[PDB]
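Asks: Shown below is the structure under consideration.
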There are 2 protein chains.
Amino acid sequence: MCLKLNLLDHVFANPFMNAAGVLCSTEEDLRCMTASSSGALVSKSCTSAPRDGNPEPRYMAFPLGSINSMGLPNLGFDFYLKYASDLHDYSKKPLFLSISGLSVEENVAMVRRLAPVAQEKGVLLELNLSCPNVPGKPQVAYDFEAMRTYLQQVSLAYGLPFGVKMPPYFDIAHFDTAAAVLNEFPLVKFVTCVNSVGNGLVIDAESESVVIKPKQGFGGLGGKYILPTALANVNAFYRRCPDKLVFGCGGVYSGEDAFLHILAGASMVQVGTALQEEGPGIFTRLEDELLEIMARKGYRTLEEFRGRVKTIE
Amino acid sequence: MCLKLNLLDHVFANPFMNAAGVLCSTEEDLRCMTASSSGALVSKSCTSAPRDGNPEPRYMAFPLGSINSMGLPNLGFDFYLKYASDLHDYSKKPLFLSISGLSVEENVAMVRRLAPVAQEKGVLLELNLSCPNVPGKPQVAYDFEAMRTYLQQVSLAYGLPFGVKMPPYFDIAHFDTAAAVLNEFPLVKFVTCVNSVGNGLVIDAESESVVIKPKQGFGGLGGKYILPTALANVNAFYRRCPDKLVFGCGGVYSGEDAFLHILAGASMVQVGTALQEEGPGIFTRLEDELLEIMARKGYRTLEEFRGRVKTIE
Ligand SMILES: Cc1cc2nc3c(=O)[nH]c(=O)nc-3n(C[C@H](O)[C@H](O)[C@H](O)COP(=O)(O)O)c2cc1C
Ligand SMILES: Cc1cc2nc3c(=O)[nH]c(=O)nc-3n(C[C@H](O)[C@H](O)[C@H](O)COP(=O)(O)O)c2cc1C
Ligand SMILES: CC(C)(C)CCc1c(C(=O)O)[nH]c(=O)[nH]c1=O
Ligand SMILES: CC(C)(C)CCc1c(C(=O)O)[nH]c(=O)[nH]c1=O
């Protein structure tokens, strides 16, 4: 019975990794994730310059999940590139590097410089398509023209296989359009579904107040709130992008949640809110729990059930 | 203390009502809602002709909420109009009629016929800006030009105060654009936020199957999953539409949940999943719970805290 995966020319002991932004901002974080039982790790989404991000409190968690408006705090590209180039031990597990430039030019400049490190060390790029574009316009992945622009430019400037982190969609027309745009780009080898469910609002009844400071309390939702949304998106893209991989992210607290992602079509499975709350010990528990479900059902490998969700009739 | 209120030239004993589509399809259902302790009721969204809707199972509920792809099953406009004009007892509570024609023309045809009944009897219109998938086009409230068209045409055809049922948005630009569109129409006097969160996917781990039959298991989410989404939309529209009322819908199981909706800006508070699950007795509990929260805080009226959620600095 086996949780191993071989994909994108790397070998992974198991499908679990952190979700970008959780336990991956500092060298200490990245070493912690590397020491954990996860099968891979991804670095905090970065910008060309270091950023302090938004005022605190900017993340809060609750029994049903989390809300955040972190504002892209990060040590800057040079740091994550140096981590990839010189510090990460690839004999432990594969590394993904997430980038989230504030304009297309910023993303192009970073991917040009990551390319030789990707070639030499095998660091994998996750391009964060919830990067904000011009203020007053929707996030890039919700503006299909901008999305196409970003993927054109990045494909040309990078020239190697990469992946994209997608926000959740809620309309079949959007699944259809988004997947078609992604399918225009052969170097997009994986699609990570999903980022946080945008601009929720958590209110504390006792204090009659919002719980995070930025944006009058509005922020991205993770955790139990978003599992069915995440599963839908994983399956919508799995079905629409048959020559790509789908990585699942959202609402994973247990091997059963991970099993559902995989049935929906997930290859790798990312863990955000639950990892933030539980810490990196969660990866042993998830592995154990998933292996137990597999043993009860008689499945020996992940590919025996990946994408095999049954429909009715 | 009593929680009676005055909106849209009607008097309401309390802010609670069913959400459209729940306990409101047949004459029996409407009679049951009238006999409940709810402050108002709304009828199932109707089309010009009767519809059977989608194959069953088409609704499923779980501890954290529900998923549905009912397919607009309804008895047809003639039935709801007849209910409004001859059967409903207006001395018990106000009635809202939801319409959801499949084209602008169908909606116009229905509203022309509702107008004289709204004049004579005081039935209120909730126009549902959600529809079945049509390949190649987004849902109407997600296509801002189509939405402005529906509203121009209905406003002209109806000529009386009405409200609109909105799907959730997830992007601040979208809030700004949608609110701008609604504010073009002075007859749109209330906005109901929100309809179900579109196209989630619930999978049963034991059977490895989706749980509803239509649309390969994809359907709208309600219940606990959507409360922060619902609060965000209530508050975003309450902020952006100062000359309209906002009605909250989404994730209400307790007086505390309703309290949060009212804090975010809700005038009326609609109950969908929790009503479907618990039955019409839920309304006495919700009132009791909301009055208890008010009494412990020293609030004597809804007006004292409606829209008064606090932000941090
Ligand atoms: C504190 C925090 C920071 C995040 N930062 C990033 C980020 O830098 N880049 C990114 O793609 N997603 C980011 N996300 C989104 C997570 O990667 C993830 O998509 C989302 O939380 C959903 O998964 P979950 O339900 O496991 O939390 C962040 C989430 C949290 C809670
Ligand atoms: C079984 C079912 C039928 C529904 N039918 C309609 C409808 O006909 N018109 C409509 O505007 N919303 C309809 N909805 C959406 C609800 O009115 C409501 O917006 C949604 O369920 C969110 O509220 P909740 O969290 O209380 O369930 C329906 C929901 C359910 C669960
Ligand atoms: C949302 C952005 C600030 C534009 C990018 C980073 C990010 C953050 C964040 O740093 O605020 N939070 C998330 O939930 N998802 C993200 O992708
Ligand atoms: C979704 C439609 C079928 C387009 C309209 C009726 C409706 C339904 C429905 O009848 O399936 N379900 C909901 O969650 N919201 C709705 O507004």
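The residues of chain A that appear here are 2-314 by Swiss-Prot count, in order.
Even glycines carry a Cβ here, placed using N, Cα and C.
Sharing the features that Swiss-Prot gives for it:
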type	residues	note
VARIANT	A:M2 to T	In allele DHOD3
VARIANT	A:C3 to R	In alleles DHOD2 and DHOD3
BINDING	A:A21, A:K45, A:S46, A:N129, A:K166, A:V195, A:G224, A:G251, A:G252, A:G273, A:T274	FMN binding site
BINDING	A:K45, A:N69, A:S70, A:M71, A:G72, A:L73, A:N129, A:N134, A:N196, A:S197	substrate binding site
VARIANT	A:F63 to V	In allele DHOD2
VARIANT	A:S86 to I	In alleles DHOD2 and DHOD3
VARIANT	A:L98 to V	In allele DHOD3
ACT_SITE	A:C132	active site, nucleophile
VARIANT	A:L222 to I	In alleles DHOD2 and DHOD3
VARIANT	A:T285 to R	In allele DHOD3
VARIANT	A:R301 to K	In allele DHOD2
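Would you situate these features in the structure and describe their surroundings?
Replies: A:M2 (variant position) carries neither a helix nor a strand DSSP state and counts as coil. In sequence order, A:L292, A:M295, A:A296, A:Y300, A:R301 constitute the residues six or more apart from A:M2 (variant position) in its chain with CB-CB distances below 8 Å.
When Cβ atoms from all protein chains are considered, those within 10 Å of A:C3 (variant position) total 14, not counting its own.
Within the same chain, residues at least 6 positions away in sequence whose Cβ sits under 8 Å from that of A:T274 (FMN binding site) are A:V23, A:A62, A:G66, A:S67, A:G223, A:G224, A:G252.
A:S70 (substrate binding site) carries neither a helix nor a strand DSSP state and counts as coil.
When secondary structure is read from DSSP and collapsed to three states, A:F63 (variant position) falls in the strand class. The C-beta environment of A:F63 (variant position), restricted to residues of the same chain at least 6 apart in sequence and closer than 8 Å, consists of A:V203.
For A:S86 (variant position), the same-chain residues lying six or more positions away in sequence with a CB closer than 8 A to its CB are A:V118, A:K122.
DSSP assigns A:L98 (variant position) to a strand in the three-state reduction. Within 10 Å of the C-beta of A:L98 (variant position) there are 29 other C-beta atoms, taking all protein chains into account.
In the shown protein chains, 23 other C-beta atoms lie within 10 A of the C-beta of A:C132 (active site, nucleophile).
Other Cβ atoms within 10 Å of the Cβ of A:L222 (variant position), summed over all protein chains shown, number 29.
In sequence order, A:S38 make up the list of same-chain residues 6 or more apart from A:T285 (variant position) whose Cβ falls under 8 Å from its Cβ.
All protein chains considered, the CB of A:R301 (variant position) has 10 other CB atoms within 10 Å.
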Asks: For the recorded positions A:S46, A:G72, A:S86, A:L98, A:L222, which ones lie near chain B, with a CB less than 8 A from one of its CB atoms?
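Replies: Of A:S46, A:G72, A:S86, A:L98, A:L222, the entries that lie near chain B are A:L222.
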Asks: Please work out the number of neighbouring Cβ atoms within 10 Å of the Cβ of A:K45 (substrate binding site), leaving out its own Cβ.
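Replies: By my count, 24.
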Asks: Sort out the sequence-distant neighbours of A:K166 (FMN binding site) for me: same chain, 6+ apart, CB within less than 8 Å of its CB, listed by position.
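Replies: Once residues fewer than 6 apart are set aside, A:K166 (FMN binding site) is near A:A21, A:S99, A:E127, A:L128, A:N129, A:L130, A:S131, A:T193, A:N196, A:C250.
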Asks: Near A:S70 (substrate binding site), how many other Cβ atoms are within 10 Å of its Cβ?
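Replies: For A:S70 (substrate binding site), the count of other Cβ atoms within 10 Å is 22.
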Asks: Given the recorded positions A:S46, A:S86, A:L98, return the subset with CB under 6 A from an atom of ligand 3, ordered by sequence, or none if empty.
Replies: A:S46
Asks: Please check the recorded positions A:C3, A:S70, A:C132 against ligand 1 and give me the ones with CB under 6 A, sequence order.
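Replies: Passing the 6 Å Cβ check against ligand 1: none.
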Asks: Among residues A:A21, A:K45, A:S46, A:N129, A:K166, A:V195, A:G224, A:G251, A:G252, A:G273, A:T274 annotated as binding FMN, what is the maximum Cα-Cα distance? Answer in Å.
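Replies: Farthest Cα pair among residues binding FMN: 20 Å.
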Asks: Based on DSSP, name the secondary structure state of A:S46 (FMN binding site): helix, strand or coil.
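Replies: SS state of A:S46 (FMN binding site) = coil.
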